[PDB]
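Input: a single structure, listed below in structure tokens.
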Amino acid sequence: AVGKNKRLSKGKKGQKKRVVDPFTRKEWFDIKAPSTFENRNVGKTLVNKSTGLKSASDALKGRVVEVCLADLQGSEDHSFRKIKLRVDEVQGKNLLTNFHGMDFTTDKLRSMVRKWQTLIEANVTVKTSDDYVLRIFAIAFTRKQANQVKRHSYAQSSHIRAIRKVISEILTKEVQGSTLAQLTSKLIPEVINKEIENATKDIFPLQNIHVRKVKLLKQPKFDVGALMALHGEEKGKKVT
Amino acid sequence: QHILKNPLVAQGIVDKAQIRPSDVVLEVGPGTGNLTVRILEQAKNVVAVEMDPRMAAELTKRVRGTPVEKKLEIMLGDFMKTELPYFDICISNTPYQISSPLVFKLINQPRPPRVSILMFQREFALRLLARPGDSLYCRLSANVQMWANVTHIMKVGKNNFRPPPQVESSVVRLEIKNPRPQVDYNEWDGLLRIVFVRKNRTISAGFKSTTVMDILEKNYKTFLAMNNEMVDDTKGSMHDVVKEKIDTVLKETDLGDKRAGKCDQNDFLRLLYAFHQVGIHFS
Amino acid sequence: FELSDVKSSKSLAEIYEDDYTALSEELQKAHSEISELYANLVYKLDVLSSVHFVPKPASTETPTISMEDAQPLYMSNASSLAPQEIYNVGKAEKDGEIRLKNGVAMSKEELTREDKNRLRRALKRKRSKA
Amino acid sequence: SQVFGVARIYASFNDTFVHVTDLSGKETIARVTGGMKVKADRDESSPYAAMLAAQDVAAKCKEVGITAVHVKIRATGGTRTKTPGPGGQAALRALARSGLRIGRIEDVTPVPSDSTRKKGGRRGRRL
Amino acid sequence: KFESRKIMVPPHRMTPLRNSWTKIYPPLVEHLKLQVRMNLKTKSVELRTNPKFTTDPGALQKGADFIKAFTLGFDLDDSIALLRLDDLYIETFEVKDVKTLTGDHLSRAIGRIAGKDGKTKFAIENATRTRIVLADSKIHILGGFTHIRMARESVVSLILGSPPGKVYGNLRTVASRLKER
RNA sequence: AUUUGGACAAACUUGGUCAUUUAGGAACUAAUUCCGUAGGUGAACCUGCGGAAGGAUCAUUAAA
RNA sequence: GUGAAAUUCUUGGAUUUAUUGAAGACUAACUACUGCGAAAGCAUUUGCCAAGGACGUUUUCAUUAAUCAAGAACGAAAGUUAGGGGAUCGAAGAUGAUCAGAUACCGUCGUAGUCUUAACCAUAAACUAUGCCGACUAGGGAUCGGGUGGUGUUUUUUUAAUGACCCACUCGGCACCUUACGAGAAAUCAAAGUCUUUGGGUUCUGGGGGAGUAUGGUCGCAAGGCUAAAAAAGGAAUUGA
């Protein structure tokens, strides 16, 4: 409120003149995803200025962006999916980016939440063969049979703990066998939850088996050559 | 509002008021005017303060034309804010929410009245009548038993009130101690606050609260600054060094362990004398 | 008035279009029906208590013509209006002027002091009569 | 082709924050307030405030040159309500009528799994 | 240049959706010219604005509000009323957000705020000219801004434990001033 | 630093100067209920905590 | 920020945005006319430590059983003593606003406390407002756990688990609903029922409201001990006379 009956306070005793010109001093910078994705060219970010190339570099390295797999791969089935990345390297208005984390959308989680079934969650803590420390959150629901005459579909805690152990084994094995980009490629066509489904096929009929969330916890040392490799040199223009 | 339904208890009020014919009597909330005309018949002068224009209008219309309208005067406005004269007796029946600040005002009035009579809740009256060794003792109870001495008269009924309230009432009498004992009211109030943060913990722990330690640290510190002395360097907190000081005061007095609902005014004064003695001042 | 605790017959669009568009039509129709009933019952009592013949009272959109005129049908409304009822005199709009019922108008400054006195006397006695 | 923005819309109970940021939420493009929009203290939670705010931030967004935008509403969250407001719906309608190319709408409200005690009490918080 | 929106539906709401789907699209596809599809595979409804067939900025948004109101549990005619107007706004809130209660206390409270056979709910709706949806804890109130504000204050009183007689007193009071305006 | 004598001399007292403002009579003009616990100083009771109903249930909702 | 403002703090840019980190609490939704526990009480993962229910058993022994003053254990919250941190919330207290209206009576800070350790403290609408142990007396659906039989589907196959749904039965529970053949003040009750007036074993208890009165029947409770005043129309009145 800035009305004439808005009672004055200390506040705007001394203010300034809007002369900063932020959208002229700023500079657009196109970020770009690793080669594991279809539409790597997604999203441009604004660097505050250009006199500090150091400031540009540290800001773009501190950038943590997020996107969805739907807009990432053109298949809008994965609208509920969402990942976070971070620009790790820059090159002349083009910025190398790398994966950071994953989650779903809250409305998807809410819709998957129902009243006559049990939700199981597995929260494993692992480090890749790429030495990326990671924490994985996965979820599934106790569906009912086609012959089910019962209103509910509830199972024993013995089944719960057994299936939990089975899941966590699957995650630990697959991640420790995998690397970072390998984990992303596994993560894309939902094949891991299908594997867990076929594993847990004998214990109980389940549904909505999904890895909920990915948490980067530690990242190893820097390798710009590896980043350039996983993304996919430059001369000048003779200014005189 | 509420209207009385007992001229008999009005007669009891004036009978216990025990009128001197040389009295100027101040009345807050004179009401429909029964007490007003009784005191107008009994005393020399009656000043009535009112905050209700409609009640003051019906009162002046009821009392216009009597011989004692020359002795009756009606002042308007918030009596807690406006100036008040001298009076010998004060009788009133106000809502008690403004009566308790009126209680503090009539205690701290210069040249206080000789006797006064008031109407309170039953709970409020018993809280005022709270003695040591009793459950209703509070800071207000200790204040009123310090500055004055009280006497129960009677109790009132809500079914005898119109309209009947929820909380019961009673009628009490206040007599200010003449002469007033020279207690610094600031010091007495500060110590009463500190001792009655919890009435059933130890007074040791009541000081062991952090904020009282900080307050008395600052108080003793500016006291030492005004007396122009320097304190020995504390390795931890100044709160802790003056806390050790007050602990020495407590183990000197042998009373800080006690329960705050039982200690009397004599232990109160010996403790405050120990504190003024060691240089601790609550203001 | 009093509210109703049954389900509303109309939706939000219906009440809002109703508001987006006689004390009440219900009181109007009630007055109408009891009027026709009173007409018929007065008619029945006139039948039962009449020595002389009384027929039925009456029988109980589109452009419609009113046969019976309560006026000669060729007189202007301004003609039937009385001149008094289309202008009377009142007190003047400027307080420095005083307009009387006989139509005389006086400025408070072109007067003499004795006249102001007797005029104040007249206004005082008339207001005291009031 | 198009360039996208981040339309974070806080739908407070007595306020409306319409803040747009760039990629990674770092380059803060614009930020506005309901009361600042309509200089009243009752109307800091006004749908009209939401309308004028959305129009103005759409003007700034077309000024900087961002055409398409993903919009993320956020309620109060916390131990308070986590449902966004009619001011939020009004702002959404007003920006859709402003015509910036809406890519995707989100409701990212901070929901406690297991929180602490609210400021209400044993009988209730309000009224 | 098309532009589209997707809206989920729960199956308990999908059953009357399937039951009365026939009268849903005729207000929108004819008066708003909005392409409809419904993936029962995904339990969602898709609405696409065509650029040449439709040049109307807020219509896709208005249809989104319409389907949101219906799926939240409001009736077809009032959701259509939301389509007719543009100043109809919804507020939902929870009993645990206002004052947390437990079990049979929550049960008695739901019975209280419902009243005998929704009579009190009808009284509120008629007074505030609002529409109410009573879920387990989610309470949804559709209507004008100050209307749902007044209804919110009233239902907060009901949740906190107000007797229905004094509720009716305040109800005819607020209905008196709202009828006078 | 200190020192002589003048003049100006603020300021104060004591008053003198003139100036400017600031009731009697005499004219004119105008006309929700309950337990247990803890506490209470703007206390016709209230707060805090833990409990009870002996407090009024409308609508959808098996599957494609 | 409230019904409304207002105290509050924001160029050393709050709120917000993003990136975190720390603190201390909490363990939602799932969640049930579910489960467990003597109750009070008990929802994050995993492990350990023990324990316990029920079901199954052609294992055991052979009255070892019930009711129980004394005595023993537990016992919500708060409260008390000695420590810890102490995010949030928060008896007290402090204030802003006291505005019309409370139909829409707070806002902010903040001590104790909130949690923990070691102790006490033994009250709760601690209710199924309903002594225990035992036996008999309607059905009908549930569910949970255990077991059995067979049926199917899902399941899987020299591997370390063969589990999931169906129906029939079985125990043992949370219960649900209909009714009485019974009883009753009626509500109701499968007990608050077990043939007119009546005996299965056992601990305890007893012979409405307000009002008004007499009190040795009892317990609390006080004060002060120098201090002074003696009739009006001698109206109203922008209104009158």
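We're sticking with Swiss-Prot numbering for chain E, so the shown stretch reads 93-273, in order.
Just so you know, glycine gets a Cβ as well, placed from its N, Cα and C.
What Swiss-Prot records for E:195-247 is domain 'KH'. Listed in Swiss-Prot is the mutagenesis experiment E:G203 to D, annotated as follows: Temperature-sensitive. Quoted from Swiss-Prot for the published mutagenesis E:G235 to D: Accumulation of aberrant 22S and 23S rRNA intermediates.
Distance noted between the C-alpha atoms of E:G203 (mutagenesis position) and E:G235 (mutagenesis position) is 23 Å. For the mutagenesis positions E:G203, E:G235, counting C-beta atoms within 10 A of each C-beta gives the highest total at E:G235. Under the three-state DSSP scheme, E:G235 (mutagenesis position) falls in the strand class.
As a summary of secondary structure, the domain 'KH' (E:195-247) carries 35 helix, 10 strand, 8 coil according to DSSP.
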